[PDB]
Protein chains: 4
Amino acid sequence: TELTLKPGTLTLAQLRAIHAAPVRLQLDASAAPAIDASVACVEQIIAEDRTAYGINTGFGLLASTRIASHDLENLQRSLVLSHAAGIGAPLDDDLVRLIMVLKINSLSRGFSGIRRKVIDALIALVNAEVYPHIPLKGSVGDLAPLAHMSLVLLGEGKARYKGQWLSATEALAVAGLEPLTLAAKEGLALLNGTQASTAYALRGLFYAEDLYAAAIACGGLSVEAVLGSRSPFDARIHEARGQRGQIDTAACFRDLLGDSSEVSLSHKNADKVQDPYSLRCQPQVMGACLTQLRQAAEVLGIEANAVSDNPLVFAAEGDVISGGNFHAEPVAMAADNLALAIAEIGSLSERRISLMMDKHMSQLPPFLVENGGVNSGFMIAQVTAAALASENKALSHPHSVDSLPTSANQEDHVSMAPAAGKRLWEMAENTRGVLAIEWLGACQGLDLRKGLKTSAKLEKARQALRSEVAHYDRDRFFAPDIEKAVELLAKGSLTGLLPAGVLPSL
Amino acid sequence: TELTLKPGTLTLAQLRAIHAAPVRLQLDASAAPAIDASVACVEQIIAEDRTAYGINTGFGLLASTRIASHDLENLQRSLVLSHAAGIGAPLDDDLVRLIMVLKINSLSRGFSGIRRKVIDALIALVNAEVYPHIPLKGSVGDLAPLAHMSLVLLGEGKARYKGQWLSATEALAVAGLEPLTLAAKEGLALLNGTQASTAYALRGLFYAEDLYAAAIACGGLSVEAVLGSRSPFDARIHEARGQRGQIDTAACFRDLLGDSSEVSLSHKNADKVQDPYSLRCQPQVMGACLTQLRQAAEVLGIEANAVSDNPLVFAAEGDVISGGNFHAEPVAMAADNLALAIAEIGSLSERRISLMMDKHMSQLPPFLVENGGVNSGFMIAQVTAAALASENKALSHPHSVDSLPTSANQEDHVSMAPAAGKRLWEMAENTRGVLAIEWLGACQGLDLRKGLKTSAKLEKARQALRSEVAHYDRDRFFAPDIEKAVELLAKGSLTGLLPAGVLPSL
Amino acid sequence: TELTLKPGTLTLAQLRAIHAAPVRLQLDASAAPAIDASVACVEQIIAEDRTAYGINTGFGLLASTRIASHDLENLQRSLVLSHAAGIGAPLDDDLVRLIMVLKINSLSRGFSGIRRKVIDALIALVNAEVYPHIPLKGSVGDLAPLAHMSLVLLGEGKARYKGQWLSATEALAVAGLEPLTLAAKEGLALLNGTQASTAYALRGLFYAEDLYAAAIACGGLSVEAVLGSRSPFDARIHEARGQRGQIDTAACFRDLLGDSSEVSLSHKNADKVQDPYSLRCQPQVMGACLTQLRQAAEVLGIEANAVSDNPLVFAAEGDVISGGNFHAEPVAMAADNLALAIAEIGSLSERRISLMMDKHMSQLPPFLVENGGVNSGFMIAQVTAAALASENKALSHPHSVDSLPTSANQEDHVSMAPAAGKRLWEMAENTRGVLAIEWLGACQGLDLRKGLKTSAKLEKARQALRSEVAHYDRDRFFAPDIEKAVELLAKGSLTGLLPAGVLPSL
Amino acid sequence: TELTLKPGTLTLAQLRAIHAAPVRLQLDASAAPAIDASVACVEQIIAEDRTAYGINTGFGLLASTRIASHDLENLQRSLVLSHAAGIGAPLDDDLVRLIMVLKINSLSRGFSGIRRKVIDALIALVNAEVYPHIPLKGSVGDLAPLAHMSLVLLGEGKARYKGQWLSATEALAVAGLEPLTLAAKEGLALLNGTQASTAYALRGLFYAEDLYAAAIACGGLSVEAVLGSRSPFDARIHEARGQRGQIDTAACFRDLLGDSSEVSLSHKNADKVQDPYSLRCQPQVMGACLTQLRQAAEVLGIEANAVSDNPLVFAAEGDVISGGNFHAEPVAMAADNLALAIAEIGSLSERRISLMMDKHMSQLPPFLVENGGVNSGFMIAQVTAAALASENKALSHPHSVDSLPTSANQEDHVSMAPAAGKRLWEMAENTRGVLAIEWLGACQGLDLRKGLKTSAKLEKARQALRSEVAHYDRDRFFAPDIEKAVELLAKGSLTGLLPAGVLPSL
């Protein structure tokens, strides 16, 4: 890995890679002109004794007053310290890296007036695997989170290295840096932004994609377990509807299931009964989810590359303009859009689990266990799946419709983006456990169809679980199988089965 | 108006026209081949004594049993009668027409196996302005609504004509029809569909567009009232973010405000203070809303043209396949997506109203009235605006995450689309009243800037309200001005000001 | 009816009577002392040239300035006119009466400083059946609603009489009144209050009680239809839990079902299978609902008698104190508490309906119809019941957790009580339709148990529906039976069956 | 501590003690009769070869079949193992103890048929401070949680001791136990119950009480900081309303503030301006919260002592009856009721924080810092408070209105109680941080009133924070003060100030 960054061109695949593992990045040569021209425009401003809100002024009373250079540098440090008023648990290192890399990418577009050196410090922190402490709560949509992150560049706050908390000065030394002093506009350029919000929603995107991919394999498996039909996936149906999310989704089911399989060939007349909607309506429901997560990816993919601070410096014209790109509204809706998709992927999955337990519909023993008079089988695991799916209805309440006036009514409408994306992580754990249980149930039920095989990709799916979780013979401690199946899903065991070019970042 | 329908090609503008006023439609010649081939494929099935679920069978126990022709026609009538189990208030005629026209358009794509004659009956009901009674509630996403609608073709139920309820037989006679008898597959082809759901969400789309257009004019007016800046609308800002909803939105503000105006020219140094986010962040917030309503339009625009019944007939291959296009999931999410946009358009608008009341920020007398020691001015109208905006937070809870298993667990996952789109109408009345109050306040405040004028399009906006509502001199009954401003907005007084090609159906 | 009001002593039964039908009221003799002493304390204040916020001052700038008497009367009229800035549909006359009677009751406690004459005008409007126009929306918790109501006392606004809108002057003449002029403190005493909020929540209470009573009869009927057990209602179970709502609820089931019935006696060994939770858990679920509606009644019963305006006059000490009894917080929570109860009464009822449709559990034909291969029976009516129950989940989102700062941040936290209670009316229509459908289904299913009878009170329940809705023989238009059953429930057909002293206002 | 338990008599104070710290308990002598009579009734059943669902039968097919004794013991073990299908993070030891003690208390009422020995094993696990591993998720309202807990009695699963995970056999050895074998009915008696649900809601109760008590001190402090009035707390106001929550609340403010203080005495004419509702309406809002948490305590206080398993054994009559006390509905509503109270305590607190930042209302420097042109003071800490308060609106969506049919539709309506109470913990952290920030702000602002003191109890409140957090002189890292104030609140620093007999468990 050696990313050579052309600022404002990060793709969603690049973003998923960054979220997933360490990165080694360097600024492309072409980003230097604009970055340094932005600094020179700020320096010409101060050189000429001109005033510019957000560049060489103070705030509140002194908003149009040209604070002396002598203490315009101490203002930079006061902003960072006073703004780091975040609260709650620390962000994990992967999320701290994604935020750092997004701040670098926005600042490197050269519209923010910050020295190249300061951007290089964030890059060296990234390259050394030195991750500032960022608390989870605080932003209303990302001063607090970005200030905490910036504290390390001043030699304050603290940082994580090889899983341990180092002092900012040792942490900086790990990266081969020494405490920095900030210049005019650099405080606002590091503190104003939508990176924390975007990173949180991007994590939500990534999980929703992982869960989509897993649902198509789990769903394909359950279709087979209960001797369901392939007819509902026919392209002609989906083409007649015209929904693109749905067309692609059915195409995924077809790829994974194939025209037929040993199991399916074994049901002479498959047509005899209609499949219930948890199976038959998979392309329509999972299709709606696909569209939702695609609509959200497009907004989040652009946000990742956005110049989100304020005021902005347009050095080509000499203008410094105060706007509002820090308002993370589109990110908050993108996140509330993903909540719907994660919740519904989970709901459809719980209903497939419930059908598999029902002997009037499954064509399988009650609760998937032989000798059900004395064993309970999957009975309580289904209960667990219902618990998790239900939690997601309340969790899907939108955060994007709430706002409270802050900063004495000057900040009178805010996004609440951060709370929007963070709640997706928990929604994704909820749907992750539902899918885990479905995976186990479909595998158990196919197993009961003694000796028969499903398609080539679904068999790989059965084999990945069977490598860790044995067929359920008689009652035993059930927890540990669920745990093991959840962990497998979280590692991307089923992601690879989905065909290419379907999900935004894959 | 004489729409010559090429089935499956209705544009969103065509849909808005249909929702808005009466229509005169006829099938284009090119739609006859497929429509009649679909019937002939059904007739060949019955001719050859072959069985086909949903064509010549019964249900439940007889699902694979070839019910005798002799009573396969009485099954059509039993479906319609037993399925019309809707409840609540009657749909207004505009919505009944939109549903009728969508059913015609889907059936006319020729994949549903229904006689051309039956489609022509719906067209003659449309052309005569004869609107079946459809109750509001019942569908979980649209058997009930579509059955009630179809009752009139059998000479049952009732219909509205020139605002009066006529019996189905007189109503049919108004259209020059006589009670019809339905053939194999026609019951399911009229009853299975997503038209009620799509029509409800389309009404929601249309209102959200009307409110977007009104917010840009109201917002432009409030910017002027409080001597706000034009700087936040600069294209360079919005281009640096890259959000398309936001770019277009700022472009709309620029078009309406212009480079400057008499009022704005009168504030020598405008820059002195920063504008609060309710004004300055308008492109970012209203931009996020624009994207949301665009994402929703794309799904709803395709749904309008979708073949949504079941089973589907593919006469080119001779196949009749059972799928699930009746599952209105994508429509339910599209509607929950619009709820966010309507709510946030209202929230941003209430905050602009609150700023206008605040003498520390407005640069206008307290509560916009001269001699505020004895008059209360707009003080309680703001209260009313807060009431309405707040109602929208709860109203935006998603319906798309809920489902209940129906029909003995065969219909084990449903959309809840109908409840999703219907709640948007009330959300839109809530935001409509907020905007009305803002419009009044911005006009009142500009009025207090004695003799000065805003831009050419905003002045047209002031003049439309001033044609109905006088400047507020001293306290008087406040209700009636709000009423009059709401009605003006509902008639599209401000829609025309927005530039071309911005909103999906405009 | 001739209520002789002892102010602040209205019982919940008295409140239900007032909501239900016209009233003829008069002030008891004992309420004159305090009412007139309150006026005399205000008059002594003005007599002595003393200042008192809310009595003889102005507002805003003049808050501590003793506005001249000469125009302290014109201030009363300006408050009413400017405060009537309500919006939306008119309240129906029953709700207008409940509000009027609550305003009378609070003012008549003699702490508000308003003339006896003015209170008598509201009483004469009540006695003549002259109901001011009050718009639905506006209050954030009740200036707008109470101002609109008070407009008629000044000879402004409009009023309903014998179902027609009369001008305020004719309306006043119907009551034998002539336009009034208001004195110091009377504007605030009529406009400040929590009556609109309390009346709306009280309507919600009353409906939730009506639905509770109907659910116990419907539930008893469904127990019988599917040959369920009486064992779950045993007192010993409920006593061992200790929940009072649950004890009383089971006691209601026992009263209605009896020890046994002909139907139940016909199942030799009833014990063979366990009853599903929709039946067996009725005392626990309906019990939780009973407690919720009891907790809410206690807060609302006290609110009805509360002195809710501001400032308050304590004539015994000579003090006039500014407080905040107008904040309707407890009413907003009481209403969000009732939402839970109405929603869950509906949910449990939809699940009983779903069991009755399921031939594996009902011990009744599929979808309750004989010859189900060609008839659909209750299949779509269940669908309708699911629609309505689902709408209630979103509807139960609390309004009491939202607030927006109004009146330039002086009114910085409000209740949102009005939106809280109003949404209960729609929730109650939703659960009312669910119960209607259950009632029909239980009756249809018992009917299929040829010749057998249920207990004496449940048979009365079957007979009330059978007086309007015939047994379902073969498919027919289903709508009209639902309509007829809903109307019967709304008229209190089943209320009388419940035993005495169970529900708060009954 | 040596609790001598009289089963079914635990008070809410006793419950708070148990949640807070280790316990040493023993069964009172009087609980032996009923506990052993319950066992003897089960033993007589089996002795006589009689059948009894839930005592000596199997399930599913064998529900009325008298499974042989020889393997009716292996059925006990299969239930525990197969039922422990919980997921997510481990409960902390305090919550594991509260659940264990509630299971002991319900079983010890002697209606569940379980041997005394088995109850004594749970007591010895409690006395040794040996806490079974219980996963957080799984129950829909508490098989999973209670099974995981019971695994340790069989020598399976795992347990925590002195903060370390021990194997069940070592853990049992720590308590002086050896793996147990379960008898007829003991599996259901340990697994069926509402203890997990009740314990989770009780934790929520306890936190809401702690936050109530802290809000009254924080609120009293903020009243003083901004030179607010004591008039709104006058008893006469609250008595005239009649709301008990509100009366008690105002009585708490009076106790803490006193008739006056040095600070308050320093504002000659206090009356000059009205206090905003965040202060003046404290008794009405905090009063509504008090009532809510009292309504919830009463249901939860009874649930703690409830016999919640199934079937129940009534040895006095010889009857074993199947009911539904395991349905945790009342607990789910009690928890959704507490969500409203925690959210609104937070909202009112954020609005007091916002007033303190506003120089037009505070009578304190902008953002509570001297020399605000170059320092930001509390500006971003307020932002953090808004973030947390907003998160609570969505979090307050009710879980009690959701349900999904489990166990093949026999468990067709469930509570969702567990998700209801668990979300309160996070709501409480949100409001805990809001209050922390208010505490800091009120203290900072009082500090700016150079040399002056507030009342005797509020000064203790200032002194507890000042022992850990210094006055804010100039900008510095803000995070750490918030952290330190939150921790102080969580330790009950302010709880002791509230007067006696106000909150249910205090």
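Numbering of chain D is taken from Swiss-Prot, so the residues present carry the numbers 2-142, 146-510, in order.
This deposition comes from X-ray crystallography, 2.1 Å.
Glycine residues also receive a Cβ, built from the backbone N, Cα and C atoms like all the rest.
As given in Swiss-Prot:
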type	residues	note
MUTAGEN	D:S113 to A	No loss of activity
MUTAGEN	D:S394 to A	No loss of activity
MUTAGEN	D:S419 to A	No loss of activity
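Its own atom aside, the Cβ of D:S113 (mutagenesis position) has 29 Cβ atoms within 10 angstroms in the protein chains shown. Between the C-alpha atoms of D:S113 (mutagenesis position) and D:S394 (mutagenesis position), the distance comes to 45 Å. D:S419 (mutagenesis position): 32 other CB atoms within 10 A of its CB, across all protein chains. D:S394 (mutagenesis position) falls within a helix when secondary structure is assigned with DSSP.
Cβ-based neighbour count (10 Å, all protein chains) for D:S394 (mutagenesis position) stands at 25.
DSSP assigns D:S419 (mutagenesis position) to coil, not to a helix or a strand. Cα separation, D:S419 (mutagenesis position) to D:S394 (mutagenesis position), rounded: 26 Å. Those mutagenesis positions from the list D:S113, D:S394, D:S419 that have a Cβ under 8 Å from chain A Cβ atoms: D:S394.
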